[PDB]
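Asker: Got a structure for you, questions after.
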Number of protein chains: 2
Amino acid sequence: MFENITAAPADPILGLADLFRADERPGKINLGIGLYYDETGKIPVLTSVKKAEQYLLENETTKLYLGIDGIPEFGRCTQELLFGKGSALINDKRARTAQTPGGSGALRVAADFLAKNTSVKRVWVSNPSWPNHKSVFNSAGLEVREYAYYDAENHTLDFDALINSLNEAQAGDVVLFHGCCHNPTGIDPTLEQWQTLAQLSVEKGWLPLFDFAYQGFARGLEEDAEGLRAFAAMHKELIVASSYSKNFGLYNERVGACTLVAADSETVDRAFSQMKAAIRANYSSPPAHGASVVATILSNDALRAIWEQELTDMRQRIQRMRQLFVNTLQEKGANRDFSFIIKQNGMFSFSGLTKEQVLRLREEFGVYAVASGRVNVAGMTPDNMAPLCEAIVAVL
Amino acid sequence: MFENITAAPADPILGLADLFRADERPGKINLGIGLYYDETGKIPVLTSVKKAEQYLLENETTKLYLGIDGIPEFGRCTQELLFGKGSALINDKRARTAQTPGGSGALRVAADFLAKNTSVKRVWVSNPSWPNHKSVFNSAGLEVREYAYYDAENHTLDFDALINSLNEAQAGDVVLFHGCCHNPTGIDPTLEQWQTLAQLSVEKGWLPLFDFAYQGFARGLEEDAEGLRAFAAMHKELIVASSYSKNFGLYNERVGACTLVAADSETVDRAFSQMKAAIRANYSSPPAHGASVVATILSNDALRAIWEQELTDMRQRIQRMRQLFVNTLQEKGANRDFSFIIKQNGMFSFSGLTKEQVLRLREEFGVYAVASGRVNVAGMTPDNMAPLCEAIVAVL
Ligand SMILES: *Cc1c(COP(=O)(O)O)cnc(C)c1O
Ligand SMILES: *Cc1c(COP(=O)(O)O)cnc(C)c1O
């Protein structure tokens, strides 16, 4: 029955980790997958987290199934993180949150939900975008179309080209936005542009879906939510697929959430009940661990304090790594100018190397980047910075 | 966009959880959802589990993403527990295992895989069956048909009906089987009946799918795997969705596995690549916690010894509650004769109660059972047995 199955091509991201973990080369450098690395080159468990886990070890008394939608407290905290402590969304009880296995699980949950309870047929994703977006949506039976975004010869956000592209989107179409830290470009809309898109989308009748996986890595917690918050003030309905993988260093515990908003309580409850049915036919209930971690920290004043500090440290190192990177490129006598890299934000930088420069960088020097030329700046360290820049310069 | 969404009906199982939580009557009794309770009435965290957890707290240095298929050790152990220590399956390298978020997530992973890579169009589930089977499969765009199973009158396995009904399954159809501890009848075939079924299925051309969620609750780890093992010797291709939720008391951590078997190593490999693609478009990678716990305990001779005893205790306690239940029923007044209950395996007995009788026990005596009349014997304690057998008798 399987005699005919065809071999799938491997994940452009997840697949590279396999090649990586296979070269027996001494000085290999991994700048592919979106992990945060410290000065010493490791991917540490944060301390606030270790503290939270200790607490859990002492205090848990049962492993009793969670409800479909997970931990209440977790949902509450996510909302305020998301909309504000103040908010009317929260005040009017307009939103409902489901804890899912990572922000990947939330995307799928939303897709399954949309495909089965709405008249949605297409979803609009930026170009370029996170490669898994297409697979998730196609998996639910939805079609994906792209909208212009990135201005390659200037490394910018091509606003009108983005807007003109969107004019092709019909009313009732889904349009996907990246909260902040655009993956893989690192180019984000300003607050004005966010406001414009908000208005437009209200006129054109689109349903907004925000992919929020980097809250806190651009400028800060509250200010990273600005774009989302502007949309929220104008819309009656929207979906937020959020992740705690990067901001809590909880990658393998799978912690994310799916937030549903409707014009009002009665509607949202009705709507959510179906979202629940979609979950039940998937993984049933969500994994407690990582989510208990996040709820514990967000719920405790001390731990939260530590956590925020650990987060601000993460963000700053990355910003340091980015200046260090171009300066060194410079000193190493790089052809082009790479100063645009200083303007982007988050873990990734769109380097501008070609398919075959990245292919070369790898076969030849053990430097691992994603085919699109996306580079993980958080994987860079003062110790690997020269060898790195020396390889790049050698291929350009 | 969400204005016309209709409210979903509640889950026969999970839904009761909700009502239970909200019921304020003091002496309530829960015999709904499949959770193991102790003499004192709690869902405790096993000792071997708390140990393994301590070990993790101390030894973990990273939260790094696991791979699509999870922790290699986990899969290795799972295959041994499943096929036995030195199986040819393991030796020939025919099976491949993916770690999933519970047995639920394994079921779904298999459905998505099947629906997309094979020409499978329909799935055969027993009557009666675990309510969620239907939903998972339908979600994948698969048809679910039913096969005769239980004989209500003499409360037993009707082999002819079972056999005669399958007679309509076509070649290339999936036939789903319960490893042991039939949910919800508690009626399992004999080894001899297992052997018969194993021959038909081959002759007839079916693709067997085993739902294995109660390994260890019938007779023992190995004994419990017989039917599966007999199937494994004749078949070329097989699917296994297993759960560690009940045998490890790890309910909310979501630990399960999906094992894919092919005629050979190359085929299975090729096939598994697709299964992996299906997972990437779903939740990406699995939750580390509970799986780490399982691998830790299975790979350490000492922790393993403790666990197997903990598990033996569970099974034993349950069988005690069985006989206590009938005796008390009788000596307390019952009209009917519930002795058939002594011959079922697992957490659950099919009580023979009416939809009206279960509604009533709920509404009137605070006793929670599932509408089909399935009761959780493992939710019964020596302290609640009195008031319980009284409620029942009063509705007879
Ligand atoms: C990492 C990432 C995701 C998926 O997040 P997980 O929490 O790892 O499932 C989704 N979208 C973007 C833009 C991401 O960077
Ligand atoms: C419990 C159970 C499952 C799913 O269990 P998980 O909690 O997701 O591991 C599947 N099938 C049967 C028959 C079960 O009893």
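Determined via X-ray crystallography, 2.3 Å.
Backbone N, Cα and C define each Cβ position, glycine as well.
According to Swiss-Prot:
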type    : residues                      : note
BINDING : B:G34, B:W130, B:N183, B:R374 : L-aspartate binding site
MUTAGEN : B:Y65 to F or S               : Slight changes in activity
MUTAGEN : B:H133 to A                   : Slight increase in maximum velocity of the overall transamination reaction between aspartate and 2-oxoglutarate
MUTAGEN : B:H133 to N                   : Decreases to 60% in maximum rate of the overall reactions in both directions
MUTAGEN : B:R280 to V                   : Reduces first-order rate constant over 25000-fold
MUTAGEN : B:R374 to A                   : Reduces first-order rate constant about 10000-fold
MUTAGEN : B:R374 to F or Y              : Second-order rate constants are reduced by >5 orders of magnitude
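Situate these features within the shown structure.
Answerer: Listed in sequence order, B:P184, B:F348, B:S349, B:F350, B:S351 are the same-chain residues six or more apart from B:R374 (mutagenesis position) with CB atoms under 8 A from its CB. In the three-state DSSP scheme, B:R374 (mutagenesis position) falls into the strand class.
Summarising the environment of B:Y65 (mutagenesis position), the number of other Cβ atoms within 10 Å of its Cβ, over all protein chains shown, is 21.
All protein chains shown were included, and the count of other CB atoms within 10 Å of the CB of B:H133 (mutagenesis position) stands at 20.
Close to B:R280 (mutagenesis position) in the fold, though at least 6 residues off in sequence, lie B:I68, each with a CB less than 8 Å from its CB.
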Asker: Where B:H133 (mutagenesis position) and B:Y65 (mutagenesis position) are concerned, what is their Cα separation in Å, rounded?
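Answerer: Between the alpha carbons of B:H133 (mutagenesis position) and B:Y65 (mutagenesis position) there are 30 Å.
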Asker: With every protein chain in view, what's the tally of Cβ atoms within 10 Å of the Cβ of B:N183 (L-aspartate binding site), excluding that atom itself?
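Answerer: Other Cβ atoms found within 10 Å: 21.
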Asker: What are the sequence-distant neighbours of B:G34 (L-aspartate binding site), meaning same chain, six or more residues apart, C-beta distance under 8 angstroms?
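Answerer: Long-range Cβ contacts: B:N183, B:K246, B:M347, B:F348, B:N376, B:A378.
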Asker: Across all the protein chains here, work out how many other Cβ atoms are within 10 Å of the Cβ of B:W130 (L-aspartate binding site).
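Answerer: Here the count is 21.
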Asker: Return the members of B:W130, B:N183, B:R280 (the recorded positions) with CB less than 6 angstroms from at least one atom of ligand 2, or none.
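Answerer: Close enough to ligand 2 are B:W130, B:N183.
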Asker: If you measure Cβ to Cβ, which of the recorded positions B:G34, B:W130, B:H133, B:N183, B:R374 are under 8 Å from chain A?
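Answerer: Checking chain A against the recorded positions, no residue falls within range (Cβ-Cβ under 8 Å).
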Asker: In whole Å, note down how far the CA of B:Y65 (mutagenesis position) lies from the CA of B:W130 (L-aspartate binding site).
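Answerer: Cα to Cα, B:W130 (L-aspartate binding site) and B:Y65 (mutagenesis position) are separated by 33 Å.
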Asker: Which residues, in sequence order, are found in the same chain with Cβ within 8 Å of the centroid defined by the Cβ atoms of B:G34, B:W130, B:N183, B:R374 at the L-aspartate site, excluding those residues themselves?
Answerer: B:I13, B:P131, B:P184, B:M347, B:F348, B:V370
Asker: For B:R280 (mutagenesis position), which DSSP three-state class applies?
Answerer: helix
